[PDB]
There are 2 protein chains.
Amino acid sequence: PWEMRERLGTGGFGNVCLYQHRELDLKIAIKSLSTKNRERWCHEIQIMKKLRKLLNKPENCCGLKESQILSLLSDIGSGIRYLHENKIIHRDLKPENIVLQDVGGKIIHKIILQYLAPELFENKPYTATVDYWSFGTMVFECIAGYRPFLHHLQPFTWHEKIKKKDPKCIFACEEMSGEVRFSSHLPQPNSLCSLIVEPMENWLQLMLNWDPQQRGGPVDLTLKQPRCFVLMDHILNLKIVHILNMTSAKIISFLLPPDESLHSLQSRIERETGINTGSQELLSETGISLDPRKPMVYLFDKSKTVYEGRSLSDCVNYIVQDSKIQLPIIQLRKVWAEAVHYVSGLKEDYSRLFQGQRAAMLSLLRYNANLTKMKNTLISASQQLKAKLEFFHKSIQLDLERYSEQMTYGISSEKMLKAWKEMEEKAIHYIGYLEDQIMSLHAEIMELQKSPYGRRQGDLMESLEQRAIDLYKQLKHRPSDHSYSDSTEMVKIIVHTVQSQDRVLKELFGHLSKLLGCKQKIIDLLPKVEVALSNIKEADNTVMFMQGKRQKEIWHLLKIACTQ
Amino acid sequence: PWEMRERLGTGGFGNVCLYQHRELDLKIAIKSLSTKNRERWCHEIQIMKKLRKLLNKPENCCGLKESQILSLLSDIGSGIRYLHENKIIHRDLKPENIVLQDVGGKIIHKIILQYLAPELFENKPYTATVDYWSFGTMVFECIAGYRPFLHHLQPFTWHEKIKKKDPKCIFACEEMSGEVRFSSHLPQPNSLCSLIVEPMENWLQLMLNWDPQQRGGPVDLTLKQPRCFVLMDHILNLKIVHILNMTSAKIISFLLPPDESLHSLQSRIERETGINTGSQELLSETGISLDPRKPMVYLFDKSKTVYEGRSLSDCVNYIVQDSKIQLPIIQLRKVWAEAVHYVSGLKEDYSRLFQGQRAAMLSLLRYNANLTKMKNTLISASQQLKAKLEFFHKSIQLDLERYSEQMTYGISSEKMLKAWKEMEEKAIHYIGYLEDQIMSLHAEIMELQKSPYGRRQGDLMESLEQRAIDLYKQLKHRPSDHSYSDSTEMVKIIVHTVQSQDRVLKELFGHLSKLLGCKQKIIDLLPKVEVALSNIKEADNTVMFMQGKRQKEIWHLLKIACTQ
């Protein structure tokens, strides 16, 4: 019962049809007359047996998340490694050929005119640099989202035009005048760490080499790779950790050497941020300060309390000044894509600030749980302590009685009297006060639990972003209007995002500093708790000392009476 | 600076003007040419020196609250007692003459053609029965709200018509046919307890006696009053207490003899309700069960758990069946006033049911507070108890040691061994389990705190009552339409009041029974708590017994060693 659903796509002989078993629900596709191409169909059988939907989503109009593209380059990079092992030059590297797999929640990227390399465009013989070229071209059309050099240019003049320029220049930005800034550098509104960008820049300079026989790296034979694959292995080895300094609203990647301690990294924090090491509080996504003898992280400054804390496109700054800049539809789509990139970045910003708030919160709850357990421990030792003073007092007074009849026998030195008196004076000298500070501070903690949050306003700004991208979608349904209308409602969304960001930021900075002061009070409460606990237990053990010491002279002087 | 505000009313010479000091804000009125009436103005000076706003409020269209009218009859009754002391026949007893005073929150009623008695209507000589007649007439026009006999009748035919009827008949209901049911009984849709009504019925039979020289009671000289004032003193002495049986949704007044115990009243509860005495739970407005050795009360049945639990006007029942009963404006105002009386009564019903809910709630909180204090007491005695087993165990084993060297002297009976062994076996044999039931049941109590309430729906039905009385107000702005429209929206308000009353009633019956089961569990938890507490303290005192008993043989056998 393999019921036909709607098709996947179009084959070379027909339509790539998606069908499904009715009982088992096994979504299996089918690929649907020259015996050369049906023979190559059997070649497709023997060799196979032996994403652009996401890119066309207007939310990712400036491109994707960086590390997701890194997983893409790992997957499809290992695939094209695998095919150039197998003497297979795919020639067709496009996100149309990349239908995802959501196994384990992780997207796996497999393979089934903008990618037509000039050695396949003009010549019938070719090499692996078609897939090198269309690979890196596909990668940058995931990074920026559009064509790496001369987007919206006719392919004929596109191949000849780049066939006559500098191959190191990996980005051609064509202006409104037609004068093109042929650049070897990537565009700025991206989600990318430059530490990864520059080896990827050199890698694209290997990829966008127009001459095929110099395109690709020279094959380094110890690792059996061109320099392209070696640089891709460097990118798979660039192990960094992002740290948001919550006291500066800045996210910094720190490169991790494979052997550096966390403490030497703390020295790097003190160099790169200026915050002193012992006051560097590193909170995890569950707010856990790692053991520094081990090798987003939320930097807090343990000494400071009150924490103080822009569109790089100046054309959108012109729109915020005057939305009536009469842009063509290309610049309208461009600058609106920039604005969506901007406010989206704002959303992720206060999103992770919410997360740092929660890390502070749960860490605070850990300290409270510790403090309550220590508290009830002090309760136990307190009660038993006062009972020990109690019975020890009674044993003192009865032994004073019976010792007094021993002094009616007149048979002992009176140092037992003053001895047991000084014992009893020790029993005098020994609470709930700091416990009242505990329950009161706890009440303040519950108040910090009940204090309001502004995440609904982040949902409002989120829906504002939804409106702005709905507008950009209205530039995507008709880019054929060539309108020149303003973007005043865009600036409306912009300044409400500004002000609401200020409100939520200052609220959770105040909440933040309250958690900081209360946590600080907890750290103040702990050593007095523990020292007083030690005084309790030492007092107990002295009660046992003068206990068995008094009973000690009881049996010894007893046996002196047994002597003669 | 006594600034003139708007007037109070109209004087005999002008307008009774209300004015006010600007600094001190002292609202003082002024009363504003025959020298006989200016001479009687000076008589008004010498004698004075020596409410209908509420009745015209359409909310009280069927009349007022009973006890408020009782306070009215006490105030104005003592005033007319005071004037008939002073040879003053006021002749003018109307709520126009009753401007209230809100001192202490309590309304004080003072004195400044429907009340024209036939001895003042027809004759120039008169007596105190003008004020007796207009007094009781004013009282019943506070009770029902309108004229006691033949309302909307022209005064000329009104005086002659009642001048020819039975004076014991204290209510003339004129029908639509003109045939009048001259009744000696009050109308039914009132807020009145019949225990007070029948002496007030006989009192009105004294008041509505048409012949003045038989109007009023015969003057009983030991108390120096007519029988009218004596009956009013009986009404001021009728001391009852309302009990709502929450298990039957019935409010019963119980007459209190001046010396009856509360327990004999509990026997009256068992007779008048059928609920057994020891299971009669009487909850106050703070839910306090009174000490029964003392002399609204919320009856609960301590044994039962799930508590199961109409328009007397049949014309409004006809409207609920068919609102298109085409009534004249008189019957429209009548029956709508009845409906407002009905739903208003519903509002007060579930209002006091909310109150019984709260009494159950706060009583429950009292039991929890008691239980937690007993709990932490058991914690204290538990810790000190286990410490006492602890040190007593150590004192046992060291005395076993030193007793064993006494048996190397061979000088004691071995019954000290087995003695201290059986002591130690007693120390073995002695918690948090019922405490876990306490904290768990407490969690259930917090859940009963967080369970939802339906008082907002009572506010909805309240606003439904506001709409229905807004409609009746639209019969009061124009009773001159003589419409015959339906009351379908009235029945809408009626059935939504029905169903919402069912929902809130069943919700708080379920909440109710949950409080009943949880409170029941608390009463189950208490005796095991206290008995176990007694076992703790007895165990302690035995620890002291074998403590000073072991030390007792220590000093005695010690002095046996001192002997020879």
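Don't overthink the numbers, they just go from 1 along the chain as shown.
When the header is checked for method, it gives electron microscopy, 5.6 Å.
Just so you know, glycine gets a Cβ as well, placed from its N, Cα and C.
Here's what Swiss-Prot has on this protein:
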BINDING   B:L8, B:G9, B:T10, B:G11, B:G12, B:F13, B:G14, B:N15, B:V16, B:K31  ATP binding site
MUTAGEN   B:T10 to A (Swiss-Prot position 23)  Loss of phosphorylation and decrease of kinase activity
MUTAGEN   B:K31 to A (Swiss-Prot position 44)  Loss of kinase activity
MUTAGEN   B:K31 to M (Swiss-Prot position 44)  Loss of autophosphorylation
ACT_SITE  B:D92  active site, proton acceptor
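Here the features listed in Swiss-Prot are placed on the structure.
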residue	record	Cβ contacts under 8 Å, 6 or more apart
B:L8	ATP binding site	B:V16, B:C17, B:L18, B:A29, B:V99
B:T10	mutagenesis position	B:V16
B:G12	ATP binding site	B:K31, B:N37, B:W41
B:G14	ATP binding site	B:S32
B:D92	active site, proton acceptor	B:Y115, B:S134
Mapped DSSP class for B:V16 (ATP binding site), helix or strand or coil: strand
Interval bridged by 20 absent residues [Cα of B:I112 to Cα of B:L113, Å]: 17
Recorded ATP binding residues, B:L8, B:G9, B:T10, B:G11, B:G12, B:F13, B:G14, B:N15, B:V16, B:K31 - maximal Cα separation rounded to whole Å: 14
Cβ within 8 Å of the mean position of the Cβ atoms of B:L8, B:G9, B:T10, B:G11, B:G12, B:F13, B:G14, B:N15, B:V16, B:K31: remaining residues of the chain near ATP: B:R7, B:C17, B:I30, B:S32
Spatial reach required of the 35 unmodelled residues, as Cα distance in Å from B:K50 to B:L51: 26
Reduced DSSP assignment, B:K31 (mutagenesis position): coil
Gap length 5 residues; flanking Cα-Cα distance, B:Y430 to B:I431, Å: 9
Other CB atoms within 10 A, centred on B:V16 (ATP binding site): 16
Gap of 4 residues [B:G309 to B:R310], endpoint C-alpha distance in angstrom: 14
CB contacts for B:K31 (mutagenesis position) [other CB atoms within 10 A, all chains]: 17
Modelling gap (4 residues), B:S32/B:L33 Cα distance, angstrom: 12
Anchor-to-anchor CA distance, Å, B:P295 and B:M296 (intervening 15 residues not built): 15
